[PDB]
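Worksheet: one structure, shown below.
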Amino acid sequence: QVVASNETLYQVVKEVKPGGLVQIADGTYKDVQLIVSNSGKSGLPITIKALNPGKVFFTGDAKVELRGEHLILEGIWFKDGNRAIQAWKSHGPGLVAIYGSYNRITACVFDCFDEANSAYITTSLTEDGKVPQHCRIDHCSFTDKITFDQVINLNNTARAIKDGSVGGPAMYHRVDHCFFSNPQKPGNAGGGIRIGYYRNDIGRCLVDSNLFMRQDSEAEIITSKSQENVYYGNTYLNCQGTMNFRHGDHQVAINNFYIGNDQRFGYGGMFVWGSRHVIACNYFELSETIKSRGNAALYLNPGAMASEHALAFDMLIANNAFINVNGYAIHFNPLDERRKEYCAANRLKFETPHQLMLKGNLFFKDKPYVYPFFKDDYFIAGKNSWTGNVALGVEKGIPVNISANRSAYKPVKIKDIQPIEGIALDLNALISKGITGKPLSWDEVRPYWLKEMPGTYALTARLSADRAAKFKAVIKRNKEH
Ligand SMILES: *[C@H]1O[C@H](CO)[C@@H](O[C@@H]2O[C@@H](C)[C@H](O)[C@@H](O)[C@H]2O)[C@H](O)[C@@H]1O[C@H]1O[C@H](C(=O)O)[C@@H](O[C@@H]2OC[C@@H](O[C@@H]3O[C@@H](C)[C@@H](O[C@@H]4O[C@H](CO)[C@@H](O)[C@H](O)[C@H]4O)[C@@H](O[C@H]4O[C@H](CO)[C@H](O)[C@H](O)[C@H]4O)[C@@H]3OC)[C@H](O)[C@H]2O)[C@H](O)[C@H]1O
Ligand SMILES: CC(=O)N[C@@H]1[C@@H](O[C@@H]2OC(C(=O)O)=C[C@H](O)[C@H]2O)[C@@H](OS(=O)(=O)O)[C@@H](CO)O[C@@H]1O
Ligand SMILES: CC(=O)N[C@@H]1[C@@H](O[C@@H]2OC(C(=O)O)=C[C@H](O)[C@H]2O)[C@@H](OS(=O)(=O)O)[C@@H](CO)O[C@H]1O
Ligand SMILES: CC(=O)N[C@@H]1[C@@H](O[C@@H]2OC(C(=O)O)=C[C@H](O)[C@H]2O)[C@@H](OS(=O)(=O)O)[C@@H](CO)O[C@H]1O
Ligand SMILES: CC(=O)N[C@@H]1[C@@H](O[C@@H]2OC(C(=O)O)=C[C@H](O)[C@H]2O)[C@@H](OS(=O)(=O)O)[C@@H](CO)O[C@H]1O
Ligand SMILES: [Ca+2]
């Protein structure tokens, strides 16, 4: 039914049946506490949507909880929030918290919501430990986030100091066609998306066709902290951060675009911990790279095998292109001094990346940047395997013989790569095709009803005066008195 107030919305959601449709009349729903406990059924979802998307605002001291299964939340604009700062935390539920499985949030806008620390959307465990699975977040816009924590956390365990061999279960979520552009916070402030917590967690989430444009929240654009997540066809445009395989082996990134096209800041880029990954058909063209990480497109972590800073080794790096990177194409030992400190403290064995299979990559420069393609301060003959690469335009920086024949450059065919269970992509086929398509634009990901890009930061790299003032107040209250 059509509802036009908070109270009527609360009532209709208590009664709605599988296949039901709740439409919210034009207006502002201030301090709205939408808790949806009922469930739809497979093929009979319950849809809660604006009657006219773009005309419904959830504001004030608001929250949404999707606790039932088979629910769809659509066409809501979250702005002008005022949740209690003492009542919300990073690593807690999001503004929208999804506790049930088979739920979808689509074509919603989150724009500088408030000053309370939390994600904008989470999947969250219930108190009895049940893990939501098979959820989708798509065609949503996340802009000008001025609070701590990620924009989205996808959770399969409760936060703990941890380290017990039993990880969280596979989630099988999808995040697609979303737009992220958010200002830099201080420190380890929470990024774009976190998936899982530690290396025994299984993710099996698909993150595809998103546009991260000045996603600058903190060092990590995405902190992927579970196994077997697949990142396909995302665009990272002028982002002050890197997309990271932070914990969890056997993750996949194929045909993403990492573009930096001005000199305003250092941009990234991928930072990779762990082993057994597939990193293929990605395109890196970065006009400036990140000083603090080591100035590179692709960073391969040194350290102790399978530790808290897991050594990057034994993986496939295939058919990628590094075009006019103002930095190393590949840095084989970033942050090595900090990592030796970690390994010494914990009495762990420090190692450097090896057993890498570098196949069919193009390394090309014709602009006067000063960096050789590679940095490997621990180079050992034979430790990695290079086949079918092409390198031309600057010295390699390591003693490896690579063809310089660009005309003869072709991506390699690959046929031995196992797909990820639950994700309907043919990894061999996609890798063997080489790099397809081009960077995504706002029109390709935007909510169907929204023509104008929201936010103040994406086009300008600066918050508007009023939002800047709120951001300063958040940062101040979160640091030492
Ligand atoms: C993410 O998305 C981006 C693009 O937004 C992709 O970008 C590309 O790749 C990047 C690497 C590059 O950077 C970029 O430049 C791009 O080149 C990126 O790869 C990622 O892709 C994934 O997301 C896509 C997306 O969501 O946009 C997926 O594309 C969708 O795939 C499904 C398509 O639907 C099918 O085709 C349409 C036209 C429907 O079929 C037609 O149905 C008509 C009416 O029934 C009929 O007359 C026609 O004969 C049919 O052809 C659809 O059918 C389904 O729906 C209809 C109603 O419309 C009926 O109910 C049917 O029963 C039902 O089957 C087809 O579904 C199979 C959709 O068009 C397409 O957008 C992509 O596959 C993902 O990998
Ligand atoms: C709630 C939702 O859309 N979940 C996504 C899931 O889609 C469900 O499962 C399938 C399926 O064929 O396995 C189809 C329907 O779209 C839906 O029931 C699926 O999303 S996808 O279909 O857009 O690809 C996965 C990705 O595999 O992500 C969510 O789990
Ligand atoms: C709110 C927030 O997450 N801020 C990050 C800092 O964490 C807070 O401050 C401290 C502290 O001892 O100084 C401890 C608590 O975690 C928070 O109250 C801190 O993050 S972290 O180091 O704890 O992971 C700094 C580190 O640079 O990052 C801020 O973003
Ligand atoms: C100890 C702790 O929980 N600190 C939180 C951070 O987590 C550490 O940092 C990261 C990371 O990739 O940033 C990985 C380590 O394994 C963690 O011990 C971090 O939280 S999270 O969202 O990345 O899990 C920050 C983010 O705001 O929050 C700290 O409190
Ligand atoms: C406790 C810990 O190792 N946390 C990792 C982060 O490391 C801290 O972050 C930084 C920084 O500027 O990024 C400075 C502090 O001295 C570090 O202790 C960080 O890891 S990394 O930067 O060493 O690679 C994040 C990933 O960005 O992961 C945390 O686990
Ligand atoms: Ca972080």
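These residue numbers are counts, starting from 1, taken along the chain as shown.
The backbone N, Cα and C atoms fix where each Cβ goes, and this holds for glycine too.
In Swiss-Prot, a mutagenesis experiment is listed as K225 to A (Swiss-Prot position 250), annotated with the note Complete loss of activity. Look at Swiss-Prot and you will find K225, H247, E308 tagged as active site. Per Swiss-Prot, mutagenesis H247 to A (Swiss-Prot position 272) is noted as: Partial loss of activity. According to Swiss-Prot, the mutagenesis experiment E308 to A (Swiss-Prot position 333) carries the following note: Partial loss of activity. Here the residue is the original one, but Swiss-Prot notes a mutagenesis experiment at this spot, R338 to A (Swiss-Prot position 363): No effect. According to Swiss-Prot, the mutagenesis experiment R339 to A (Swiss-Prot position 364) carries the annotation: Partial loss of activity and altered product profile.
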Using Cα coordinates, what distance in whole Å links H247 (mutagenesis position) and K225 (mutagenesis position)?
4
Under a criterion of Cβ-Cβ distance under 8 Å and sequence separation of at least 6, what residues of the same chain contact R339 (mutagenesis position)?
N301, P302, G303, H309, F350
What Cα-Cα separation, expressed in whole Å, is found between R338 (mutagenesis position) and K225 (mutagenesis position)?
20
Taking each of the mutagenesis positions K225, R338 in turn and counting other Cβ atoms within 10 Å of its Cβ, which one has the fewest?
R338
Quick one: what's DSSP say for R339 (mutagenesis position), helix, strand or coil?
helix
Entry from the mutagenesis positions list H247, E308 having the most other CB atoms no farther than 10 A:
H247
Work out how many Å separate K225 (mutagenesis position) and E308 (mutagenesis position) at their Cα atoms, rounded off.
11
